[PDB]
Each structure stands twice: as structure tokens, then as C-alpha cells.
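Novice: The structure under discussion is supplied below as C-alpha cells; questions concerning it will follow.
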Amino acid sequence: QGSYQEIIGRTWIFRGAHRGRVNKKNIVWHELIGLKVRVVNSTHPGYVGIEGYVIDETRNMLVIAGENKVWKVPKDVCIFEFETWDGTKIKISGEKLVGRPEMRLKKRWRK
Amino acid sequence: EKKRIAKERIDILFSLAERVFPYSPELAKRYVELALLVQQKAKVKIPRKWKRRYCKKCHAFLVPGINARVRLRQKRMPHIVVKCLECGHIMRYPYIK
Ligand SMILES: [Zn+2]
């Protein structure tokens, strides 16, 4: 019924497609789509401590993919640790890019 | 610095949406929304050809033969026919060499 269960694992197209320079100042200011991250601390007995390949990013969701399953964890329900394209670990609260990926690409509210 | 991340950001989801749409209509459609703001919000490259697989009527990722249709015929100024199968919209695009 959902694409997730269909696009699970093809991290391949997320590989030979996702190579933007990953960086904190570039993590919440980037397109969450293929960047690799893990759910270290969350409020969900079934998503804490797990690692997946990011896929979805909307006003109410942030998805990661691994094996034959997906990482369903909103941005405000957990902390995402995406790895820097420089082999550097990024520690950022999914709350910064909470729902609005634009806010970062378009900077804070316009006023 | 913001235009800069947009260059890399836009190009990434852009390639993703293309590779997945084939493999994932929704995702590509999802990023498409993300790529949309990135382009205008971040003030990056202006869309031109993607109109071949994009819809300015309902916004999406269409591919001729799958969820898109394109037809071109000559005989006094050739004209291309493009239309969204999602939001059945009739569009045209002349041909200039
Ligand atoms: Zn359309």
C-alpha cells in the first residue's frame, strides 16, 4: 500500500545518486534522501539504536532504509546521526530540520 | 553558502528522484517537492528540460511511456505534444534546431 515496502533496500539508487558534500551545516541544509544515518535515541520501543538509509523528509516525517525494513522516525521524535562525507560523524537533533527542510535552504522565516 | 548547499542538494535529490521514480513514483514525487523549494527557495538553476518529465500543472516526475506521454510530428514547424497522465493536462512544445 506504500512505496516504502517497495523501495526498501535499493539504497543503490541512493548511492549512485547521493554524494552531496555531507556536513552538519550541510545536513539540515541538505536534502535528506540518501544520506546515511542512525536512530540512536528516540521515543519508540522499535526505532531506538537502529541504523538506516534516509529516504523521506516532510513536514511530519523523516525516513531511513535498511535491510528489508524501513526506519519510521519523525524529525521531532528522535536524534539523527548522519555521517559526514568526510568520514566524520554528525550529531544533530531531528528537531532542527523539524518538518521544514525548506527553512534551512531558505534560511529562517522571512521577515 | 546557502546557494552552495543548494547546488549539491538540488543535484542529489534530483538524481535520486530520477532513479527512484522509475523505481519509486512517490519518492521522486516527494523529493520533487523538496527539489522544488530548493530550486526557488535556494535560488538555484531554473528548470528547462525537466519539463519533459515534470508537470507544472500538478508537480511530479513523469516519464514518457510510463506516466507521461510525448509526441512530435513534422510538416511545417514541428510540434511536440506533452501531457500529464496524473493530472491529465494537455501541453505543447514546438521544436527548434
Ligand atoms: Zn500533472
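Here chain B follows Swiss-Prot for its numbers: 9-105, in order, are the residues you see.
Determined via solution NMR.
Using the three backbone atoms N, Cα and C, a Cβ is placed for every residue, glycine included.
Feature list, courtesy of Swiss-Prot:
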- B:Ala14 to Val: 3-fold reduced binding to Rnp1 (MUTAGEN)
- B:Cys63, B:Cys66, B:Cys92, B:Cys95: Zn(2+) binding site (BINDING)
Novice: Taking the Cα atoms as reference points, how far is B:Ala14 (mutagenesis position) from B:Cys63 (Zn(2+) binding site) in Å?
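Specialist: B:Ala14 (mutagenesis position) to B:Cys63 (Zn(2+) binding site), Cα-Cα distance: 21 Å.
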Novice: In terms of Cβ proximity below 8 Å, which recorded positions out of B:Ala14, B:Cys66, B:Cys95 neighbour chain A?
Specialist: B:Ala14
Novice: Out of these recorded positions, B:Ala14, B:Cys92, which one has the fewest other C-beta atoms within 10 Å of its own C-beta?
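Specialist: Taking B:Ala14, B:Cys92 as the recorded positions, the minimal 10 Å Cβ count falls on B:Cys92.
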Novice: According to DSSP, which of helix, strand or coil covers B:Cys92 (Zn(2+) binding site)?
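Specialist: In the DSSP reduction, B:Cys92 (Zn(2+) binding site) maps to strand.
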Novice: What residue among the binding-site residues B:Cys63, B:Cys66, B:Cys95 has the most other CB atoms lying within 10 A of its CB?
Specialist: B:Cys63
